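Below is one structure; the comments refer to it alone.
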Amino acid sequence: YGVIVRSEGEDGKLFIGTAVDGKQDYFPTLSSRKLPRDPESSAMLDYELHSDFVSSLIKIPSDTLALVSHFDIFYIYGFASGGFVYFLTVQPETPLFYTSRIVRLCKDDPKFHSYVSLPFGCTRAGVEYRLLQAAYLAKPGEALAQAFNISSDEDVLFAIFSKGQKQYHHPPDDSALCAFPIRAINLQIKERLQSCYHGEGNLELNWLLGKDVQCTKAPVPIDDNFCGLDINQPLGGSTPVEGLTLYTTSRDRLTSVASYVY
Amino acid sequence: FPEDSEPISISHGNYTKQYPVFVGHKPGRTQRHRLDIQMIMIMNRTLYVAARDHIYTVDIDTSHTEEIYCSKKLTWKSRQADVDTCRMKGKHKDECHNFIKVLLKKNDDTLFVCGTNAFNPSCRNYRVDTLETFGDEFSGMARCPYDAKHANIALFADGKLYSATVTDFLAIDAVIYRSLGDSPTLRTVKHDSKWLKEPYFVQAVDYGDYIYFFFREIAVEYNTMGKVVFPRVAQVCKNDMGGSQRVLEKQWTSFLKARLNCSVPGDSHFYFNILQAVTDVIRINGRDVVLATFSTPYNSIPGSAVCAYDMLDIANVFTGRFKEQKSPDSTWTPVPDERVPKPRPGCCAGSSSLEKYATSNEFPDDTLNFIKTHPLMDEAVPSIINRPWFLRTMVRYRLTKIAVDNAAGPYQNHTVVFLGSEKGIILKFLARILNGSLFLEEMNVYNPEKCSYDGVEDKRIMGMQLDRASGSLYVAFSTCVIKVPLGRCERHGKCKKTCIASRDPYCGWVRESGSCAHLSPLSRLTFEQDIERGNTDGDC
Amino acid sequence: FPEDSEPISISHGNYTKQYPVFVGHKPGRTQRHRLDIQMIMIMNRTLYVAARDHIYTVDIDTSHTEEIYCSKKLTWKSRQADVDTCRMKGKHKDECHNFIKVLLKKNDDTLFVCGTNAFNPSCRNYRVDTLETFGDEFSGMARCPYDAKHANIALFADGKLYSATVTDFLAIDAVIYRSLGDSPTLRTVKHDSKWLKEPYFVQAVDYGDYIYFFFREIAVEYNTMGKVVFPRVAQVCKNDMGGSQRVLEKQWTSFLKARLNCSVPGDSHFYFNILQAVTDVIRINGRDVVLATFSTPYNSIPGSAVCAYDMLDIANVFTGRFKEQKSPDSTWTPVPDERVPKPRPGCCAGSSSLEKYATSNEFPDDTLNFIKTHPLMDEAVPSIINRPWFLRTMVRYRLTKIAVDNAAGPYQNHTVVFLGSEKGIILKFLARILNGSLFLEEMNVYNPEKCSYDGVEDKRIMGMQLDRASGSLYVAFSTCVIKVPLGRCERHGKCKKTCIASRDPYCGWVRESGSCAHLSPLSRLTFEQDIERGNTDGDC
Ligand SMILES: *[C@@H]1O[C@H](CO)[C@@H](O[C@@H]2O[C@H](CO)[C@@H](O)[C@H](O)[C@H]2NC(C)=O)[C@H](O)[C@H]1NC(C)=O
Ligand SMILES: *[C@@H]1O[C@H](CO)[C@@H](O[C@@H]2O[C@H](CO)[C@@H](O)[C@H](O)[C@H]2NC(C)=O)[C@H](O)[C@H]1NC(C)=O
Ligand SMILES: *[C@@H]1O[C@H](CO)[C@@H](O)[C@H](O)[C@H]1NC(C)=O
Ligand SMILES: *[C@@H]1O[C@H](CO)[C@@H](O)[C@H](O)[C@H]1NC(C)=O
Ligand SMILES: *[C@@H]1O[C@H](CO)[C@@H](O)[C@H](O)[C@H]1NC(C)=O
Ligand SMILES: *[C@@H]1O[C@H](CO)[C@@H](O)[C@H](O)[C@H]1NC(C)=O
Ligand SMILES: *[C@@H]1O[C@H](CO)[C@@H](O)[C@H](O)[C@H]1NC(C)=O
């Protein structure tokens, strides 16, 4: 999946998330590339930032591929909202089980220090739907805006989830439609950031870090638009973002979603 | 399990407090502030003391008083902005300074110097004569650590800088790296724990066509089962030019490593796995060797050992079979030679079978792919004599630093080894000639009176420089550097019994003074020493 | 790594030489000959001392002098023919005698006794009252060792004899065995090192529906890699009747074992693998537990530890997943429950799911075949508190024997542990209540004057019997048995400071004598003891 970002005045950039086919050294799993207005630009699709040690990209570690046969990360959807871009992924759980996650980056963060990734899903009646199938960004409508305590023109992510965390290739029919206000996603991330910058626990992102890494306590104010530093990143988390389940079925599997307000 | 031998002589703090100490004073003398010494090195005839904000120089040859004085001082402090950034990121105030962690002779007129620079590693060139910098400051990333407490390796060979450290503030990306020297930069494969798994870098030596790196790391051999640390040696080809467009571009094409075997063999072998220190290559008994100190893990009953390794046995391990894991669930096994590509992985371009290859860039893909996935050798390097030369398992501290005089005695043919420790205790033994060892001396050299000030009492020996020409072993602590005589010969005064029983290569009874003195290869005088035994047959 | 705590009190040989000693004399008194004591046991009110050629009995209750005297003596010497055969096979003359290695109460009138009998193990019944044998001698094969130096287990339960030893002169066929008791004989599968791999047998307890065996053996978990010894506990069903015509006929159908976990956890865990001793089941703090002593391997820096195990945590490990090796070249992994047969291997006939089965003989083949090939559990048994209660890592000797008083103090509710060692040193600690421990006393009880004779000075503690009713711990050496008072209370005389600071459950300050004395649950007198602290606030 990809997301183009270009404001008035900016030349432009393209965020791409992709499976890498076990060729982790050929292809970044997520990165930012230049997308200049001039089609003839000598910089077209170059990395936004390329340095010996710091580039605008994430690579899957060899270690992870070694731990899980045919490990890969699938990018189901992606969108921009406010000052951030978001990617929704499915991948094997590092020691089968799959984990569906929300990945957030600041729009303006060539070093990728803002990387944060949290699992997400929803539940209803003892049933957990934790395997992402499809998603779509839209407005809430009056009822949902009330339920979420947000304004009418704030963004909401609608998503389809299959039951459980197993059987990615052959999902049961049991599936659900779920809604996540962008506001709650951002809030839960900010709180994760604040907890981490207070020195509580670890980064909890084994697949990318390859080991337990402690959160660093530091005198840094975290606001709604915090864009990271070279400490406490990339940032993970074990506690899921829960969505509001809207509809469930056990009969005919849900495969797609779009939405608007009338 | 073998018991700890007793030393022939013991020098208590009572005695050694008379050894000259450096604490950073110029001649003339006032409250002392901790020096935060990082390392020491002798080059030419100058002793360099790398520390926080400074490098102090000592004129080894003209030092002749109770206090060792500073001759000249390099000053390099971090800009306030860097300090602020460092504090802002949560590092303690005491950490956010410029600690000098790299000091190397670049050429006859130039010192290469790197400092942690408040967690923003930076490198500079200095004129040797004036100790002033010339040219611009430049990146210390991958060349110098961020954290003064971290261990690191830095070494020049043919103008190229070999370094081992971490590249990132968080110290996740440990690396073995090469830059400068009008050659391509190369690094170990990032995030590949088969290449490196949380390594602690100890030493590098330049030997033959290779650089050898000594370190410890988590052993993938013990993946299944628990976390275990193994000691390693690793080779890289000095002429490495990196891989092709398709494989190991910008990475080593010659990186291989192997377990070092330091053990007391038995019903079950007892390994000392935690590598503490390694010497430079030393010629001993016609062989090129290094000596290394190993300890048991910090979560275990404490023990230390000294093993020696022949550079030929090291070279040898890298000609043997590679290790592999036939599956994420199987044990590590040797790869059959039939499955090893040609040219052989780890052999340098322009070698015997490889004259066809002008550089590593032209290596075939099956070779590059194989070494990228098999950096580890199957066998462990045997130690000389296949057991430790020296053991300490009855003390609470660990052996750490090591220095060697391979030309001790009237006839410059004895091998004496000096061992530092965490408690400021120096150990001295003679290497029998290469089997075994004799425990000559244990001494407490830490000097509370000179070294315990500004609230710091840290007895950890941070470096030792043995200097034959001045007859001394210079011993660095965090707050002070001590000048220790190689021998305590004249100490025995006119007691021949004690002198002879010392069995110390440096010492002998001179029949012209009726006294015990240190012997020099220039002495035409007649001496008496019985080293092969200490036969007294009194009394003093 | 945690340091060794200091004991509150230290009793030197100076003091303890006054403790009464048994050396095999009858009242009246002459040159002493080594006793070659094998073991001691108290039954009823008699102390039995098993030795070469004899069992000596001591009347515990009427022993009231400096020397402990013999009351009665069983005599069983090998026939000359057996001695000759033994010598002919190359065994030393001193070994070719009848050493008593099994002594058990068969019933209220009968002792079951087995002796090595010059490497021809043999068993006999004796009348308790007269200590005379009745009936015929019979085989000790698989019941008693050939070699007096070998460790062995023997235990009666419901008339059946459970034993662990070797069946053969060469001691290749180690076995866990059951015979007698009008039940079928059963054994572990001969020459199957998955069942047993060079085991050293330590202890067996009767608990619930099972017998539990404690031993150490070479760990197949470490097949690949080196030889490593692990400590084990193993279950067998008391009602086992053996297998079917097709599987495990005449063998256990209930044999499972598991690693015991005695470790100091850390970055890497430090294990004490060499199991030395294990108590009987003891009720402590409302729980049924055993205590066990572990040491480091003999080819290693010496260390000892005491861990406790809850009988429920032991039972628990045997309900978990089995271990397996998916291939001669893979690591050991857990078996998924889906692959485990029904009925479950290791569950006793007539159990919950198994009322359908009258005896193990009727078990199905998939169940019997599975347990025959998977005797080992995946998990290790956790220790109470998940770390040792007590450590010694700064001495040259190892902790061995263990005895426990679970009813010490005026209120019979303190847990005091006594630890023997290789050097005749007894250690005494209080188990805090089940976390931690307090080091009350270290004492040297070996008595050179009484115990070092006939050329033997062997300070190894060979057994300890704690006897509340006589207020004593009986400590066996090769040449002597020593009677040690549980407490050294009256020792403090009239010094209240010392008495209170002892912090010893047995001791207290009595305000009616103005003196420190041992406290009994029968004492109506008013005492003072501060055990939760030793607050003195002088002087003596
Ligand atoms: C470390 O060195 C020791 C000493 O050479 C090795 O011990 C030997 O192991 C071999 C089997 O490979 C035996 O044939 C020798 O008898 C052993 N020597 C002794 C004196 O016991 C040990 O194997 C080495 N360890 C490793 C991992 O290579
Ligand atoms: C022996 O016991 C220790 C203590 O319980 C175990 O250590 C724990 O290991 C687990 C992982 O299985 C960790 O989650 C705990 O944090 C560890 N405890 C501590 C305090 O470090 C150890 O795993 C046990 N060993 C075996 C072989 O079972
Ligand atoms: C909803 O939002 C309003 C402000 O937007 C706030 O006052 C109120 O606390 C919220 N409702 C809740 C959480 O009860
Ligand atoms: C080493 O020291 C000598 C003086 O002893 C000095 O003259 C010379 O410059 C030094 N050699 C070099 C430059 O390496
Ligand atoms: C060292 O050399 C001298 C003669 O050159 C000899 O006397 C002494 O034994 C030698 N010791 C050795 C070989 O270590
Ligand atoms: C135990 O000892 C008593 C004497 O104290 C004795 O009368 C009795 O026979 C013994 N009990 C048995 C037979 O177990
Ligand atoms: C033991 O019991 C007595 C009262 O019965 C009490 O005073 C003492 O604190 C108890 N100690 C324990 C619980 O170990």
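Chain A is numbered as in Swiss-Prot; shown residues: 169-263, 274-440, in order.
Cβ coordinates come from backbone N, Cα and C, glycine included.
Quoted from Swiss-Prot, the note on the mutagenesis of A:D193 to K is: Abolishes interaction with SEMA6A. Around the Cβ of A:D193 (mutagenesis position), 19 further Cβ atoms fall within 10 Å across all displayed protein chains. A:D193 (mutagenesis position) falls within neither a helix nor a strand when secondary structure is assigned with DSSP, and so counts as coil.
Mapped onto three states, the DSSP output places A:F221 (mutagenesis position) in coil. Note on A:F221 (mutagenesis position): other Cβ atoms within 10 Å of its Cβ, all shown chains, come to 13. Per Swiss-Prot, mutagenesis A:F221 to A or R is noted as: Abolishes interaction with SEMA6A.
The Cβ neighbour count for A:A396 (mutagenesis position), using a 10 Å radius and every protein chain shown, is 17. In Swiss-Prot, a mutagenesis experiment is listed as A:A396 to E, annotated with the note Abolishes interaction with SEMA6A.
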(message) What does the structure give for the C-alpha distance between A:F221 (mutagenesis position) and A:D193 (mutagenesis position)? Integer Å is fine.
(response) 15
(request) Please report how many Å separate the Cα atom of A:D193 (mutagenesis position) from that of A:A396 (mutagenesis position), as a whole number. (result) 34
